Amino acid sequence: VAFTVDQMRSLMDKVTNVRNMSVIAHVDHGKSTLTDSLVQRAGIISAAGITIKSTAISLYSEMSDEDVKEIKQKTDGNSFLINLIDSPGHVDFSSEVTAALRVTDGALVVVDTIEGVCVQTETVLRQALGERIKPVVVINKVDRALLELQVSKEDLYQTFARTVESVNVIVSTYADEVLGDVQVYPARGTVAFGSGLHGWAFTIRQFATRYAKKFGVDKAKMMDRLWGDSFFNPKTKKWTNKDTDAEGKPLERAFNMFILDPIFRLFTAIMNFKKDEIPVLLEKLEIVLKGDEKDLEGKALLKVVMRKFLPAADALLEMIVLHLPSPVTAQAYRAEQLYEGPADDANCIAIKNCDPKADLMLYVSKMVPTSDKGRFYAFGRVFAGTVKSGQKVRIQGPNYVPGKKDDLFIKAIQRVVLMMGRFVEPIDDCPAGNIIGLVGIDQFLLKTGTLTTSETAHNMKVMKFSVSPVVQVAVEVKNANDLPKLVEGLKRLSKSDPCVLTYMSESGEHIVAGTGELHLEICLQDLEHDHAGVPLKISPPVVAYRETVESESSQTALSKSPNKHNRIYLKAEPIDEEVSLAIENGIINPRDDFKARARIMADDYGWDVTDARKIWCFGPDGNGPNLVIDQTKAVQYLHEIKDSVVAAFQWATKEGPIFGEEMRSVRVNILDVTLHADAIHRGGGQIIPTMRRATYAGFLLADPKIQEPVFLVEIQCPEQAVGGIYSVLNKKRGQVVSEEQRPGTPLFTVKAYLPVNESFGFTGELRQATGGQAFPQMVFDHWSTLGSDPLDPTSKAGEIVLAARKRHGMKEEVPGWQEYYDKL
Amino acid sequence: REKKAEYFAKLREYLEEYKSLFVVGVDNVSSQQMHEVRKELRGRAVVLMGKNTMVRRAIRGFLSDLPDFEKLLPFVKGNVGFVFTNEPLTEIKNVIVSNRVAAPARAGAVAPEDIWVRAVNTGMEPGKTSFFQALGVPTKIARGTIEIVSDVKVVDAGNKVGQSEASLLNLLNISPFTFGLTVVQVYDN
Amino acid sequence: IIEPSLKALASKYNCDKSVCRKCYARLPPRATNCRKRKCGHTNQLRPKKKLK
Amino acid sequence: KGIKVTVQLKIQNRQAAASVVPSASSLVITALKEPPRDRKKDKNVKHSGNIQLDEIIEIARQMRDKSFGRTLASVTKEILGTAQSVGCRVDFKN
RNA sequence: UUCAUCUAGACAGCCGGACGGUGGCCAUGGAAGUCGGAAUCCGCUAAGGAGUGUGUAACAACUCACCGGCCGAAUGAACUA
Ligand SMILES: CO[C@H]1[C@@H](O)[C@H](O)[C@H](OC[C@@]23C[C@@H]4[C@H](C)CC[C@H]4[C@@]4(C=O)C[C@@H]2C[C@H](C(C)C)[C@@]34C(=O)O)O[C@@H]1C
Ligand SMILES: Nc1nc2c(ncn2[C@@H]2O[C@H](COP(=O)(O)OP(=O)(O)O)[C@@H](O)[C@H]2O)c(=O)[nH]1
Ligand SMILES: [Mg+2]
């Protein structure tokens, strides 16, 4: 059945009858199949493989007035709008997960009957509890349980018992004290059952209300007397809390006894064929056959049998409302994290009270794209306020902070849209708490963004992910003329996927990030065929290396001009990492006064304040950790050499001698210069060819080595599966900087340095080593020299250099100080 | 043959002077508790262990330090041993039949009685709760800690225990080989 | 789901074994020499690489 | 105090946190040694010791896990000697 | 052909002890008997190695030497051809 655009508007007004919940399911635990058994059933319509993307599918529910007679939360009426969001399966797609929770309060948790709660289900579970979201479970595939394993009555109940047990555990460890009772129990009718595939589902609560009749037993007592030690005596008719009686004979657990008993009898009489029990048990359960449904046999017959006994939506749509949150009570304890700034502000207080006409606070959680010629939409949650087709909005960029301008475009919305999973529909307005969309913001905002109207109101929370873009790859065009298409297409990609990320490299390569390899490829396919639309190329992301020495040159450097008139004498000595660090941190500035700078570089970093107040230049880029210290007091015309000197220096610091790569922590000490008198033999053309060759020779004597980047990964893994990770760092040199965490949460966070050339596919191995249980936070840490000679094609560093040359098509060997020395 | 021959001279020495002794059996011991009972009496009662070492003592009954070994020799069987004292029995006897109490379950060892357990939370956080899962024991969350749902009879009387079931039992503190080193034979002067 | 007690009775006749470093035969775990004559009944053995 | 081989049991009930120490092998060579073998040797590998110490160690084994069960004095000539590489007391131990 | 166990009570087997210092010297991201080099001590008995392997993130835990219940005469390690 359908509802007109204006009924949606009128229905959305009552935030008490606004159900905003998503999906907490493991890769293939049957969420899509089940969620779409609800569309085919009670799915709202507009007035008249792999889940690559998703949206919030909406459904209607006209509940029982006395069922809402026990709903604890502000709830007015029986006209409920169910704004259901479909969170992706598989891991990596934890970007859509984190973002689908930011635009909801409650969520529907799906679990497999026999595959219980695999790592992905507790991944989604820990993510829901870190968003303060309250959940509701549903054990699906009960058909593959009493068929693919033919499981028995008592055994099946226990199977579910354990499913419950394991979930409550992760729920209580990462639960909220500010919420109270969150772990849903089948004892409180907050965990249904069924088969989205077979088209059925049911709660204990459905039969508690259908058996209060034949017993005079209230529904609160019916379902209480169905879980645990709750038994019955079919010999005297006295429900006893003990499996046996006076004869010591075992009884059936109320649940396995009355409720589940029909089910097995149906299967065997239906599948195995027993027409003498099909029509018989038909009426005993009050099931009615009509037309062609009557003639059906086998597995076809059984599917339709439940479509008359416990149809899907029935107990499913029931619980969604019954116990799950609506903007109302939801935002009323969440508001704190939902707004990152004044939790006592007037805008944050309107959200926590939930005012539909208060200050407009709508956050686009994802720029939902479409075959709208490269243009998207602004899908997000309206915490408070009404979306007016042309309303002026404060596009507060996450960088931006109330007292600034930094990315803030206060413009108005062209058209507005109502979300229907894959259906694009143009609405008028939209009240607070409901999740809607708005076209036009796209050409102003970047990927995600907070929207306000009040300047006092700060920014809201921009996820947290924990997933983070770890993977990396280079993307070069397979045709240099269509490179312009790539630049633009790469921009669109960022906006599309929540945790996807494009960025330029130090090697020129356009490095692309993602979560997993599965993830990355899905992104690349949407990139080469759509976003850009030109044959690409994915190569390993080439690392940057800072050629460096480890001691002062074995002898003084001697380089003379090509006309021969002047020579330069000195020696290069590696600076403390923390001293070259001060250069790149903006403490030892290249724009400072040689005295002020030298006092803080000598008193703080222990140097000779003479050559420290004589620190000539920084390099390269003028801000580089390679400096030239002055120690020449005899050179008359030094002034006609300082300028031409930094010229040939800025050239070697930005292109070394080992294979033409930059350096780091190289303080070249100038001890002499055989100067002339006329700058005609002391011009750039004489001093530059000397200064360059001088630096080189001196370097190959100063004990070469090569510097490669070093990471800092913080893998969030459960203390029990921690063994495997320790060993993947053990295979790719992983010094564990530390290992902190929390007393009550097993999730042991682990810091550990990881060298860039040993993280090329690391995520996959880390994932295969401990299952996807571990979540790595790879954020490049510091620079660290290796331990092999650059002129050694057998040692670590040496092999690198040789491979690096053939790539740029350079001179094979590692040219030394003899090839850069000018002797008599 | 080194130790047995030199031990012959030692064994004979304490037996040659004293006129009070106790025949005590075990096997279900523990070096810790065993050597720690020698500490309760490191001057009142000395513990000496043996075997065929008292079988040469059948040939020792022959020697005749005092022919009254016609009331001691024939009780050679079990992980039994020496209890040297020259103070009154009744007094050291209250003592001896009191230092025997501690052994839990070697996960698979010989089980004896019906295991009836009460259903209340033991105050330990959810660490081994995955055990309870594929073990069949209804559990819930009562103030973060794991709460037992039934006075269930987990393990039966007289069977070969399993590592997973005696692990939870180890955190429930059930150690049933409890007893061990007490008495068998008594004799004075 | 295989009950660790039976996943021991299972390995007793599958993993709990010995392998001849020459013919690879699956001998008893305690065997000292390979019962096959292709390797002249060798004493060189190795426990059947326990799975993980 | 004690840096390495510091087995420290923590025994608390409803808020009241208790500091209880097993004063191990490493804790005794420091409760006896002054600052030259009580600090500044983290970048240093402290393997120096020969000097006689005395009966002060019968009571130093009174704080080390009392699970030995016989004579305090005699057990330490063994523990403090062939286990402690920074002290040889009366060279008879070994 | 040696070598040195054994009715005084072996080998093997089955019953169960296999402790303490001690998460020993450091070394440790982490090393408790089981990543690594140095110490390889006696307190006490029947014994328990600063420990023979399995295992742990390290523990746990399993399991050996040693040592005890029973059984009662060989028959075990090493080499020769
Ligand atoms: C938040 O996302 C972050 C993290 O994924 C991480 O910090 C990542 O590090 C990228 C690199 C950063 C290095 C320093 C800043 C100096 C050298 C740079 C690198 C060059 O080889 C090493 C790592 C890996 C990249 C190579 C492959 C070109 C780097 C780059 O940005 O070019 O950068 C992205 C933006
Ligand atoms: N036996 C059984 N199989 C199911 C059921 N629901 C889904 N499936 C299976 O799971 C697959 C679909 O999983 P999907 O719904 O894609 O998992 P999701 O992406 O996490 O929602 C199908 O190939 C089905 O065979 C069910 O109720 N019973
Ligand atoms: Mg799907």
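Here Swiss-Prot sets the residue numbers for chain A, with the shown residues being 2-49, 67-842 in order.
Per deposition record, electron microscopy, 3.5 Å.
From the backbone N, Cα and C atoms, a Cβ is placed for every residue, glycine too.
In the three-state DSSP assignment, the secondary structure recorded for A:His30 (GTP binding site) is coil. According to Swiss-Prot, the GTP binding site annotation covers A:26-33, A:158-161, A:213-215.
A:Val187 (mutagenesis position) carries a helical DSSP state (H, G or I). The Cβ of A:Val187 (mutagenesis position) lies under 8 Å from the Cβ of no residue that is in the same chain and 6 or more residues away along the sequence. Annotation of the published mutagenesis A:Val187 to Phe in Swiss-Prot: Causes resistance to fusidic acid and reduces sensitivity to sordarin; the original residue is retained in the structure shown.
With a 10 A radius on its CB, A:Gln490 (mutagenesis position) counts 22 other CB atoms from all the protein chains. For the mutagenesis experiment A:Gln490 to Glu, the note given by Swiss-Prot reads: Reduces sensitivity to sordarin.
Secondary structure at A:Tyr521 (mutagenesis position), as computed by DSSP, is strand. All protein chains included, A:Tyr521 (mutagenesis position) registers 12 other Cβ atoms within 10 Å of its own Cβ. Swiss-Prot gives this note for the published mutagenesis A:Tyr521 to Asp, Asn or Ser: Reduces sensitivity to fusidic acid and sordarin.
Non-local neighbourhood of A:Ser523 (mutagenesis position): A:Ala492, A:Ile529, A:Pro559, A:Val560, A:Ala562, each in the same chain, at least six residues away, with C-beta under 8 Å from its C-beta. One mutagenesis experiment catalogued in Swiss-Prot, A:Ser523 to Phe or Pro, is accompanied by this note: Causes resistance to fusidic acid and sordarin.
What Swiss-Prot notes for the published mutagenesis of A:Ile529 to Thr is this: Reduces sensitivity to sordarin. A:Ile529 (mutagenesis position) falls within a strand when secondary structure is assigned with DSSP.
According to DSSP, A:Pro559 (mutagenesis position) is assigned to coil rather than to any helix or strand. In Swiss-Prot, a mutagenesis experiment is listed as A:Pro559 to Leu or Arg, annotated with the note Causes resistance to fusidic acid and sordarin.
For the mutagenesis of A:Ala562 to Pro, Swiss-Prot gives this note: Reduces sensitivity to fusidic acid and causes resistance to sordarin. The structure shown keeps the original residue.
Here A:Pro580 (mutagenesis position) comes close to A:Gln704, A:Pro707: these same-chain residues lie at least six apart in sequence, with C-beta atoms under 8 angstroms from its C-beta. Under DSSP, A:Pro580 (mutagenesis position) is assigned to coil, being neither helix nor strand in the three-state scheme. Per Swiss-Prot, mutagenesis A:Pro580 to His is noted as: Causes impaired ribosomal translocation with an increased rate of -1 programmed ribosomal frameshift read-through during translation.
The annotation that Swiss-Prot gives for the mutagenesis experiment A:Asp696 to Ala reads: Leads to conditional growth defects, sensitivity to translation inhibitors, and decreased translation. DSSP gives A:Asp696 (mutagenesis position) a coil state; it is part of no helix or strand.
The note that Swiss-Prot attaches to the published mutagenesis A:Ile698 to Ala is: Leads to conditional growth defects, sensitivity to translation inhibitors, and decreased translation.
According to Swiss-Prot, the experimentally introduced change A:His699 to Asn is described as follows: Leads to conditional growth defects, sensitivity to translation inhibitors, and decreased translation. There are 16 other CB atoms within 10 A of the CB of A:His699 (mutagenesis position), with all protein chains counted.
Experimental mutagenesis is annotated in Swiss-Prot for A:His699 to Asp, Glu, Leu, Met or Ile, with the remark: Prevents post-translational modification of this residue to diphthamide. Results in a functional protein that is resistant to diphtheria toxin and sordarin.
Experimental mutagenesis is annotated in Swiss-Prot for A:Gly701 to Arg, with the remark: Prevents ADP-ribosylation of the diphthamide by diphtheria toxin. Take the CB of A:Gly701 (mutagenesis position) and look out to 10 A: across all protein chains shown you find 13 other CB atoms.
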* **Greatest C-beta neighbour count within 10 angstroms, which of the recorded positions A:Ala26, A:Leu215, A:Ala562** => A:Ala26
* To do: Report, as a single number, how many Cβ atoms besides its own are within 10 Å of the Cβ of A:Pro559 (mutagenesis position).
  => 20
* To the nearest whole angstrom, state the Cα distance for the pair A:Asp696 (mutagenesis position) and A:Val28 (GTP binding site). => 78
* Structure fact -> Taking A:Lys32, A:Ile529, A:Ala562, A:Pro580 as the recorded positions, those within reach of chain B by Cβ under 8 Å are none
* Asked: Rounded to an integer, what is the Cα-Cα distance in Å between A:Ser213 (GTP binding site) and A:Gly701 (mutagenesis position)?
  -> 85
* Cα-Cα separation of A:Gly701 (mutagenesis position) and A:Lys32 (GTP binding site), in Å? -> 76
* Asked: For A:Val160 (GTP binding site), what is the secondary structure by DSSP, using just helix, strand and coil?
  -> helix
* Sparsest-packed among the recorded positions, when each Cβ's other Cβ atoms within 10 Å are tallied, from A:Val28, A:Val160, A:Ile529, A:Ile698 -> A:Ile698
* Work out how many Å separate A:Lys32 (GTP binding site) and A:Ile698 (mutagenesis position) at their Cα atoms, rounded off. => 81
* Reduce the DSSP letter at A:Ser213 (GTP binding site) to three states and note it down. => strand
* Asked: What is the Cβ neighbour count of A:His30 (GTP binding site) at a 10 Å cut-off, with all protein chains included?
  -> 27
